[PDB]
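Structure record follows, encoded as structure tokens.
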Amino acid sequence: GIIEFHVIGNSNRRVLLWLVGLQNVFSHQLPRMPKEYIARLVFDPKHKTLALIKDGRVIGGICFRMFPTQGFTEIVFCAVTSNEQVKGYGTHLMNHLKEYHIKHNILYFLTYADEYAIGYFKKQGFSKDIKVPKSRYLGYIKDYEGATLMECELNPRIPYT
Amino acid sequence: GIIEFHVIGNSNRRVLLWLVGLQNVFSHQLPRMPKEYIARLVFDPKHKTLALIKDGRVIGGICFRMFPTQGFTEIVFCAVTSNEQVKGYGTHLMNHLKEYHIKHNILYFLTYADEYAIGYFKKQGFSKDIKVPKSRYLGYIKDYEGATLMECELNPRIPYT
Amino acid sequence: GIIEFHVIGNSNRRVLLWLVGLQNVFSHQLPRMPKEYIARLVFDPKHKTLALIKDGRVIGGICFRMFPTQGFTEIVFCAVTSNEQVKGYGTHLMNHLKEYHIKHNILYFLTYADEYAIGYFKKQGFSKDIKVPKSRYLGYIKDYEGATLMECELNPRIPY
Amino acid sequence: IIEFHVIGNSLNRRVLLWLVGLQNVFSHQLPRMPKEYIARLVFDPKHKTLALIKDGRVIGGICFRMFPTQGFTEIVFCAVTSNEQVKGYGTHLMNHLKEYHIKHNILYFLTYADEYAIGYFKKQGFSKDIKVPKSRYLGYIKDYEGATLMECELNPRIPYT
Amino acid sequence: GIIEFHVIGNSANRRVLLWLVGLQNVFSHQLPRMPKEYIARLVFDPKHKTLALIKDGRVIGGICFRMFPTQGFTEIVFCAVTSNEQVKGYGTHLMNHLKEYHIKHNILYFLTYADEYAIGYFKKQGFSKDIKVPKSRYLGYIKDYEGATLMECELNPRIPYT
Amino acid sequence: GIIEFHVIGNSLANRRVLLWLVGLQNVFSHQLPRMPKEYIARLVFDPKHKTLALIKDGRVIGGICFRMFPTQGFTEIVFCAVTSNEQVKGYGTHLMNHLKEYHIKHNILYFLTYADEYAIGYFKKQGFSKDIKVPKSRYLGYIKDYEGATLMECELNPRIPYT
Amino acid sequence: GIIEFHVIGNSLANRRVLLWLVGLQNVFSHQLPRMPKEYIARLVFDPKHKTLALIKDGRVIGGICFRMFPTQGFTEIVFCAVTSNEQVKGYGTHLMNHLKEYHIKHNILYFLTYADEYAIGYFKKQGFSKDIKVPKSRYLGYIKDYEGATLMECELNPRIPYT
Amino acid sequence: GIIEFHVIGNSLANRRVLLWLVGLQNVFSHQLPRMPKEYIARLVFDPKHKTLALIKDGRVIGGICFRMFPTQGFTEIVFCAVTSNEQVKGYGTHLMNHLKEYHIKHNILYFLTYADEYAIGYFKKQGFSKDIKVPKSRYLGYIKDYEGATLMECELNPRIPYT
Ligand SMILES: CCC(=O)SCCNC(=O)CCNC(=O)[C@H](O)C(C)(C)COP(=O)(O)OP(=O)(O)OC[C@H]1O[C@@H](n2cnc3c(N)ncnc32)[C@H](O)[C@@H]1OP(=O)(O)O
Ligand SMILES: CCC(=O)SCCNC(=O)CCNC(=O)[C@H](O)C(C)(C)COP(=O)(O)OP(=O)(O)OC[C@H]1O[C@@H](n2cnc3c(N)ncnc32)[C@H](O)[C@@H]1OP(=O)(O)O
Ligand SMILES: CCC(=O)SCCNC(=O)CCNC(=O)[C@H](O)C(C)(C)COP(=O)(O)OP(=O)(O)OC[C@H]1O[C@@H](n2cnc3c(N)ncnc32)[C@H](O)[C@@H]1OP(=O)(O)O
Ligand SMILES: CCC(=O)SCCNC(=O)CCNC(=O)[C@H](O)C(C)(C)COP(=O)(O)OP(=O)(O)OC[C@H]1O[C@@H](n2cnc3c(N)ncnc32)[C@H](O)[C@@H]1OP(=O)(O)O
Ligand SMILES: CCC(=O)SCCNC(=O)CCNC(=O)[C@H](O)C(C)(C)COP(=O)(O)OP(=O)(O)OC[C@H]1O[C@@H](n2cnc3c(N)ncnc32)[C@H](O)[C@@H]1OP(=O)(O)O
Ligand SMILES: CCC(=O)SCCNC(=O)CCNC(=O)[C@H](O)C(C)(C)COP(=O)(O)OP(=O)(O)OC[C@H]1O[C@@H](n2cnc3c(N)ncnc32)[C@H](O)[C@@H]1OP(=O)(O)O
Ligand SMILES: CCC(=O)SCCNC(=O)CCNC(=O)[C@H](O)C(C)(C)COP(=O)(O)OP(=O)(O)OC[C@H]1O[C@@H](n2cnc3c(N)ncnc32)[C@H](O)[C@@H]1OP(=O)(O)O
Ligand SMILES: CCC(=O)SCCNC(=O)CCNC(=O)[C@H](O)C(C)(C)COP(=O)(O)OP(=O)(O)OC[C@H]1O[C@@H](n2cnc3c(N)ncnc32)[C@H](O)[C@@H]1OP(=O)(O)O
């Protein structure tokens, strides 16, 4: 097939239906996220989603929230559909999302990871060492007591894509 | 009777008299809080009140001020009228306010609690450990020095109502 | 005379000529300050000045800069005119400034004081012990090597 | 005939061409930074550039990002064109930048200087001893590669120009 | 270095605003016997203009004047140069620019009050104690001063002053 | 108490002002009986005239009706009256002071008036004199020369406060 | 029959007003045969001129043409005529009285006019004097000085009912 | 050989008028060489000025630049010139007469001008006198002085056709 990347969000019909498809993949791959909570965040206007499309069908995505006053982005949800995982799609999504944030000159990623996702973010260059000060993210990024906070710092000079 | 909840504010005649109704309950149940000060805030545009209506009549409410630039909300007055207390009206009021704040992406409450109501705030999940940075609120919330600063974190995945 | 207190600032002819009177009084009483620096601050939109008027003319005031997101107010200029000093006017000015900030939930004054005025700030409750962390005020207040950083702590009050 | 203009992409052909010209001098004198990255910053509305013009033509400039919410300005690019160096143009540029900043009530400069240029900043008054809290700049100023963080404190009573 | 002349007045942006403060300062300081508030009232009066002498962005002198086109003259209200810039010909240069300005606006008479300590400066600017303009034309329009000498200057519009 | 001062006049439009103007017409007229009431009403309600009202507890207790001649560089004082049971308390002097401050703001620094014999002492205490410096060509025919009245002039000082 | 007085002129229109101005130009010209009809028509239709028309049974039987100079504080009387069959019945005097009442209510108190020899006695009886109180600088070159004519002035009392 | 007269001025003006004012500035410049040509241009193009242009075959051959002061009741004569090859043919007199006729219809009846030895005799033949009836207070600081020049006045009669 042919693969497309598209940053979208609920600020168009294909956008709306692509968003419903993202809420489906997020809900299926993250069974502990209440479905209504996914849809509330995914359809929220100051959230954006990097969609991974295969033949006009939503097969993955990274839902994120830019905090340019506080100088970082929240990674909200990460999913590739089940039969399309372990093929590098996750890595091309993250790399794409990184180059986009270069172009908007935000250079920091914050996210919470459970024990089953920590390996993925580590392999995208995320660390437990948080350089961003608490005074800047607490109360803006959604806390997850029980999961590890991870951070990734981008180089506004190297080609990610 | 017929119980209703409404987040009102002064930014209808029906709403005007509900605000006077809330200023009345707040004043009676907080008798050393100067009435003019209670009126000044309840009729302030940047403050809002969650009225509890029973059979068309105001019997309770929580008056608050959301600081979405700082990520928390300040709780200002809580009261139920004398002959409706100890029936759970307090709890449903707070639960409703939690739900209102989930849907508005503000997940932290801050309040001062006197020696007469800290047991209520404890039972609504408020703690003396403030996880919000002192710098986030020191210039925003009024300091009722003498009373105890208390904090409530909201889980946006749990249903509260 | 008729004594008035007004908190004014550059966004009206009356306010305007009051800011010029204030710049006059700050400049004449602090003559090693550049006239153009005082004027640039007094007419800065995010500074305010508490003007003390006696019979429609400025006789003193306090120019300040509030930092709400930081929990204090910087005190930039304090002057009373020469022929009206030693009369409690400096104390009424600072007192009014305290009430203003107690309404507005700012409970801390920060200021640099020199050897000619440090006693007057002491008498208004300033000390050399700075309880505001350096991380809250550094880079926000104009640091002045050679003068003494001093702090005043206000008691909060419920209106009426 | 020498002129100094603070310019930038607002929200004018002579302005637009000067910005193409600055972007060229920055690209040529800072070979490390990718030309595409220099353009996004020089043409960003939140960034400004102080242009040094010698007979209608750009020979130097300083690209800066003001953070008045934090009390400092980031100095992003410094360059004088090779044919015009060691003629005191860099000092005249930094002086005008200083005057521009005392009129705008910002009194700290923060920059990352590579080992090759630390001597120049040192002679414009910069120090390696950083009086701003780390928590105040981390994530706003682009952390640079291997460069030294430097700070310049301004005194709003000197006429720098 | 970097001398400029600007006719400004209060209609004001903050550059013009801060310059009027500078002028009011220079006037106030060189005219100690004029009340600061009176100088400020007139400098910021809309029907008043000031020719500012700007030296490297900073005010160092000026002439505050008030044009009376229907009366056919202009009132010279305040002249001052900062103490450390006096006796370099700056005062003369201000007056010449003010004469060139009024030639183009077809006002060819200046009226001013000078005290014994200022008569010599206006004399060397071409002013005279012989007042050709009639009293009916200026009395109660220009602000009289007790003890000051009234002085008049007549301009030639066929002569270039700057 | 609650003394107020208001400069009012017919605009060539408000009922509070209109009843105030009638109060002034009455006070002027009762204090100046040998002046036609119609003439006093005509001037008070004339648009290019103005009156400085002295309000005490909402009721008119005095005022000064004047005509500004900005083109001629002076203002004419037309009527001055304080109601009888409020005289000799400084109200006539406070009225003249406020009227002075008002004119300094409009760069009119000369008052002219034709005082009758009963008023000369009041005008003298407010700084008027018989030595008229405004040349006759500037005021003649613009103010009426009532035979037997005394032309009196007051010069205002724009550097000094009057209120 | 029905006598009316109307102050008219050629403004910035009415068919009745316009025929009256012809009637006035006719009366002035016939009663002043030694002034050129063309000149009488220029002034009578000049917009800065006004005529107080005496109307009897809808017909023009006389009038006064004047030029108000409010800036200079006087009015110029330009032409006075009553048609011959209606002279010596007080109409000339009523016109002047009406003209006086009109200027009183407009705050103008001085009339000026250049009378010829045959009109001195009429102006004398209407209160004019050869003794001119307005300074020469106020009227020279605003009113027209004809050689051989007598300047005459009338001073108006605004406290006097003229009509 | 077809001669016209037009009152033109820089109205704050089409192509024809603009090239005529430039002509007039050229002619005034050549015939009055002690006047800076930039001074003639400033006044000739001044909106408060006007010029009576003498046009012969579409070509400017003369004119009179004048400034009307209606509040003052006179007009200043600023420049008079006829081109050299058209002089002493009565052109300068038709110009002054056309200008007199223009001014009576605008109710201005005095002319003031400065003239040195060379020009004085021209103005005398147009009826100017060295005896000024306009008082000094009316024209001083309104008309441009020239020392070395004689102030001259001319009185116009509005019962007279000048052209
Ligand atoms: C944003 C807030 C969050 O934390 S959401 C939590 C993350 N989301 C989920 O875990 C949902 C379930 N997982 C998935 O949908 C996918 O496996 C995700 C995590 C999106 C990765 O997509 P995928 O298409 O497999 O990408 P990929 O082929 O590039 O694999 C990357 C390499 O990393 C390694 N890895 C180690 N641990 C993991 C892990 N838990 N999930 C995925 N990959 C992991 C894999 O070996 C893989 O290959 P390699 O190591 O580069 O050779
Ligand atoms: C924000 C600043 C403030 O306003 S602080 C002051 C709060 N307001 C007052 O004190 C006003 C007077 N009191 C009241 O209006 C009500 O009692 C308040 C405190 C609002 C509670 O409403 P109410 O409907 O009675 O409570 P509820 O039935 O939902 O009971 C919930 C549980 O709380 C417990 N509790 C312990 N201490 C108190 C207390 N001081 N007041 C009320 N309840 C208290 C009750 O026992 C009850 O316990 P449980 O559910 O049986 O486990
Ligand atoms: C914010 C940075 C600054 O502005 S620091 C510079 C302050 N300004 C100056 O030094 C300019 C010249 N001085 C002044 O304008 C006035 O003296 C100032 C300092 C404003 C005080 O106003 P003033 O009304 O005269 O004083 P006050 O009558 O209210 O007296 C209050 C008590 O303070 C005492 N005091 C001790 N040292 C001083 C001093 N240097 N200047 C003035 N007062 C001082 C007075 O004795 C008086 O004592 P007490 O109340 O009798 O116990
Ligand atoms: C983060 C912002 C950045 O751009 S960091 C990298 C700085 N930019 C570069 O290195 C680009 C290439 N160089 C240039 O464009 C110019 O030479 C720069 C560095 C801007 C200086 O301007 P320029 O006109 O040459 O300097 P100037 O004539 O005003 O001389 C001032 C004094 O500085 C001294 N200096 C010491 N080290 C250096 C150095 N590495 N480069 C330039 N000047 C340096 C010079 O000797 C000069 O001498 P002195 O003060 O009389 O002793
Ligand atoms: C109240 C009404 C008003 O208009 S204010 C009255 C005048 N104002 C003042 O005196 C204020 C204080 N004085 C000053 O600010 C300046 O000295 C003034 C008077 C403005 C002159 O400016 P300044 O730059 O010094 O003059 P300049 O360098 O062009 O010198 C020109 C020549 O004038 C002569 N002169 C005679 N008397 C004076 C005098 N009182 N002040 C200054 N110069 C004066 C000087 O000899 C000077 O030199 P020279 O004659 O050309 O060789
Ligand atoms: C041009 C307008 C006119 O028709 S001239 C008419 C002026 N009005 C009248 O004559 C009306 C009758 N009188 C009044 O209405 C009031 O008395 C007037 C004149 C307005 C003064 O008001 P009133 O408030 O009483 O006066 P005041 O208390 O402010 O001042 C009183 C001081 O003035 C002195 N004075 C000397 N002669 C007179 C006088 N003829 N009328 C009033 N005051 C006069 C008194 O000695 C008294 O002296 P002191 O300064 O109070 O100690
Ligand atoms: C220079 C350009 C002008 O417009 S000169 C203005 C005068 N007009 C003329 O001379 C033109 C022809 N005359 C007339 O139309 C009328 O006679 C004029 C002058 C307008 C008078 O109108 P008429 O209706 O007669 O007035 P009137 O009846 O009110 O007479 C009042 C008393 O005035 C007396 N009077 C003394 N001298 C004269 C005189 N020269 N012309 C007219 N009346 C004059 C008469 O005796 C008459 O009677 P009595 O004195 O009350 O008993
Ligand atoms: C600021 C001052 C001003 O308003 S401009 C001052 C005058 N302008 C000039 O002198 C410019 C050069 N001269 C000319 O352009 C013309 O010759 C002027 C003066 C405008 C006359 O026009 P022009 O067409 O030649 O005259 P005209 O034929 O209508 O009449 C000629 C009659 O005038 C007599 N005259 C006596 N003295 C002079 C004189 N100085 N200039 C011209 N004419 C003069 C001639 O003898 C001749 O006499 P007559 O009337 O025919 O019997």
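Here chain G follows Swiss-Prot, giving residues 497-508, 512-662 in order.
So this one's X-ray crystallography, 2.8 Å, going by the header.
In case you wondered, yes, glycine gets a Cβ from its N, Cα and C as well.
Under DSSP, G:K549 (mutagenesis position) is assigned to a strand (E or B) in the three-state scheme. Long-range C-beta contacts of G:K549 (mutagenesis position), restricted to its own chain and to partners at least six residues apart, with a cutoff below 8 Å, comprise G:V503, G:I504, G:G505, G:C564, G:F565, G:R566, G:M567. Per Swiss-Prot, mutagenesis G:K549 to Q is noted as: Mimics acetylation; reduced ability to acetylate and inhibit PPARGC1A. Strongly reduced ability to acetylate and inhibit PPARGC1A; when associated with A-307 and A-735.
Record note (Swiss-Prot), mutagenesis G:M567 to A: Reduced ability to acetylate and inhibit PPARGC1A. The unchanged residue is displayed.
In the three-state DSSP classification, G:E575 (mutagenesis position) falls within a strand. Sequence-distant contacts (6 or more apart, same chain, Cβ under 8 Å) of G:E575 (mutagenesis position) comprise G:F565, G:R566, G:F568, G:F610, G:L611, G:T612, G:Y641, G:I642. Among the mutagenesis experiments that Swiss-Prot reports, G:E575 to A is described with the note: Catalytically dead mutant; abolished acyltransferase activity; when associated with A-615.
Positions annotated as active site, proton donor/acceptor by Swiss-Prot: G:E575.
The succinyl-CoA binding site annotation in Swiss-Prot covers G:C579, G:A580, G:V581, G:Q586, G:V587, G:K588, G:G589, G:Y590, G:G591, G:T592, G:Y617 and rests on experimental evidence. Note on G:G589 (succinyl-CoA binding site): other Cβ atoms within 10 Å of its Cβ, all shown chains, come to 11.
Cβ-based neighbour count (10 Å, all protein chains) for G:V587 (succinyl-CoA binding site) stands at 8. The DSSP secondary structure for G:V587 (succinyl-CoA binding site) is coil. According to Swiss-Prot, the acetyl-CoA binding site annotation covers G:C579, G:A580, G:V581, G:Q586, G:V587, G:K588, G:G589, G:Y590, G:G591, G:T592, G:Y617.
Per Swiss-Prot, mutagenesis G:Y601 to F is noted as: Reduced ability to acetylate and inhibit PPARGC1A. Classification of G:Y601 (mutagenesis position) by DSSP places it within a helix. Cβ-based neighbour count (10 Å, all protein chains) for G:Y601 (mutagenesis position) stands at 20.
The mutagenesis experiment G:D615 to A is recorded by Swiss-Prot, whose note states: Catalytically dead mutant; abolished acyltransferase activity; when associated with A-575. The C-beta environment of G:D615 (mutagenesis position), restricted to residues of the same chain at least 6 apart in sequence and closer than 8 Å, consists of G:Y645, G:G647, G:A648, G:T649.
For G:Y645 to A, Swiss-Prot lists a mutagenesis experiment annotated as follows: Reduced histone succinylation without affecting histone acetylation. Reduced gene expression.
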Rounded inter-Cα distance in Å - G:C579 (succinyl-CoA binding site), G:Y601 (mutagenesis position): 16
Sequence-distant neighbours of G:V581 (succinyl-CoA binding site) in its chain (C-beta under 8 A, six or more apart): G:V526, G:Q530, G:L553, G:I560, G:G561, G:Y590, G:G591, G:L594
Pairwise Cα distance for G:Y617 (succinyl-CoA binding site)/G:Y601 (mutagenesis position) [Å, integer]: 26
Å between Cα atoms of G:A512 and G:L508 (gap: 3 unmodelled residues): 8
Conformational class of G:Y617 (succinyl-CoA binding site) under the three-state DSSP mapping: helix
Site with most surrounding Cβ atoms, counting all protein chains shown within 10 Å, from the recorded positions G:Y617, G:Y645: G:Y645
For G:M567 (mutagenesis position), the number of other Cβ atoms found within 10 Å of its own Cβ: 16
Most crowded position, judged by CB atoms within 10 A, among G:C579, G:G591 as binding-site residues: G:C579
Rounded distance in angstrom between the Cα atoms of G:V587 (succinyl-CoA binding site) and G:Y601 (mutagenesis position): 23
Cα-to-Cα gap, G:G589 (succinyl-CoA binding site) vs G:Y601 (mutagenesis position), nearest whole Å: 18
Structural state of G:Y645 (mutagenesis position), classified by DSSP into three states: coil
